[PDB]
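Asks: Mind looking over this structure? Questions follow.
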Amino acid sequence: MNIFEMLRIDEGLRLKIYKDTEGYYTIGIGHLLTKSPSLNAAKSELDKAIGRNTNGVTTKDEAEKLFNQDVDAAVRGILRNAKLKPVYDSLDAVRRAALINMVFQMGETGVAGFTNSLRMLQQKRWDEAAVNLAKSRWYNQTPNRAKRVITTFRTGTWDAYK
Ligand SMILES: [Cl-]
Ligand SMILES: [Cl-]
């Protein structure tokens, strides 16, 4: 397993514009287009993202290209974030993927706010971080996914995804 496969499992793949768990327009593999309620606004961002008149639909290749870009951007954002980098640097490979997953979902700013959890992860206090992480809106809103990610931090294995 690897980060791509992990995220493809968590986000799925949709080739037509759709609304995410929060009601926002998205496309592909969890690529958020806009938080605006307007579908036209969404089609416009799509077109801008793809570089053609899409009319709300993408091909598999195009969606995978957005995904590649989004994963890359996620890693890069972590490595440039003062609160995040040190955490990520301290982790083993599997766990780093768990961190990336979270930043892809919630943004780096959103993850950088789990201060308490981050410290625990940095200290390698797995069970404790797992419990702290669960005390969040994130876990209450998307519990199955949060649970997989959390298990991943807790165990350092991919069992949650097998
Ligand atoms: Cl883009
Ligand atoms: Cl979920």
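Looks like X-ray crystallography, 1.9 Å, at least that's what the header says.
The backbone N, Cα and C atoms fix where each Cβ goes, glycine too.
Annotations for this protein, taken from Swiss-Prot, read as follows:
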| type | residues | note |
| --- | --- | --- |
| ACT_SITE | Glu11 | active site, proton donor/acceptor |
| ACT_SITE | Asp20 | active site, proton donor/acceptor |
| BINDING | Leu32, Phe104, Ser117, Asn132 | substrate binding site |
| MUTAGEN | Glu11 to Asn | Loss of 84% of enzymatic activity |
| MUTAGEN | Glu11 to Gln | Complete loss of activity |
| MUTAGEN | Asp20 to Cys | Nearly no effet on specific enzymatic activity |
| MUTAGEN | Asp20 to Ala, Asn, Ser or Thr | Complete loss of enzymatic activity |
| MUTAGEN | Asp20 to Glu or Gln | Loss of 99% of enzymatic activity |
| MUTAGEN | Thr26 to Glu | Complete loss of activity at neutral pH; covalently bound substrate |
| MUTAGEN | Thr26 to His | Facilitates transglycosylation more effectively than hydrolysis; covalently bound substrate |
| MUTAGEN | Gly30 to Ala | Almost complete loss of enzymatic activity |
| MUTAGEN | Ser117 to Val | 50-fold decrease in enzymatic activity |
| MUTAGEN | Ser117 to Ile | 500-fold decrease in enzymatic activity |
| MUTAGEN | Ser117 to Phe | 10-fold decrease in enzymatic activity |
| MUTAGEN | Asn132 to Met or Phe | 2-fold decrease in enzymatic activity |
| MUTAGEN | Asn132 to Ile | 5-fold decrease in enzymatic activity |
Asks: How many Å lie between the Cα of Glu11 (mutagenesis position) and the Cα of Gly30 (mutagenesis position)?
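Replies: Each residue's Cα considered, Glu11 (mutagenesis position) and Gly30 (mutagenesis position) end up 5 Å apart.
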Asks: Provide the three-state secondary structure of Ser117 (mutagenesis position) computed with DSSP.
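Replies: Once the DSSP labels are grouped into three classes, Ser117 (mutagenesis position) ends up as helix.
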Asks: How many Å separate the Cα atoms of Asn132 (mutagenesis position) and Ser117 (mutagenesis position)?
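Replies: So the alpha carbons of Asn132 (mutagenesis position) and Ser117 (mutagenesis position) sit roughly 6 Å from each other.
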Asks: Do me a favour and check the Cα-Cα span between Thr26 (mutagenesis position) and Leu32 (substrate binding site); whole Å is fine.
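Replies: Their Cα atoms are separated by 4 Å.
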Asks: For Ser117 (mutagenesis position), which of the recorded positions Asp20, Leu32, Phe104 has the nearest Cα in space?
Replies: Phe104
Asks: Within a 10 Å radius around the Cβ, which one of these mutagenesis positions has the most neighbouring Cβ atoms: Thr26, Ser117, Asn132?
Replies: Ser117
Asks: Any idea what the Cα distance is from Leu32 (substrate binding site) over to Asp20 (mutagenesis position), rounded to a whole Å?
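Replies: Counting only the Cα atoms, the answer is 8 Å.
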Asks: Give me the long-range Cβ neighbours of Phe104 (substrate binding site): same chain, 6+ apart, Cβ under 8 Å, in sequence order.
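Replies: Spatial neighbours, sequence-distant, of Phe104 (substrate binding site): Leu7, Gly30, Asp70, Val71, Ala74.
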Asks: Which ones in the same chain are close to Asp20 (mutagenesis position), with CB under 8 Å and 6+ residues apart in sequence?
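Replies: Sequence-distant Cβ neighbours: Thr26, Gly30, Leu32.
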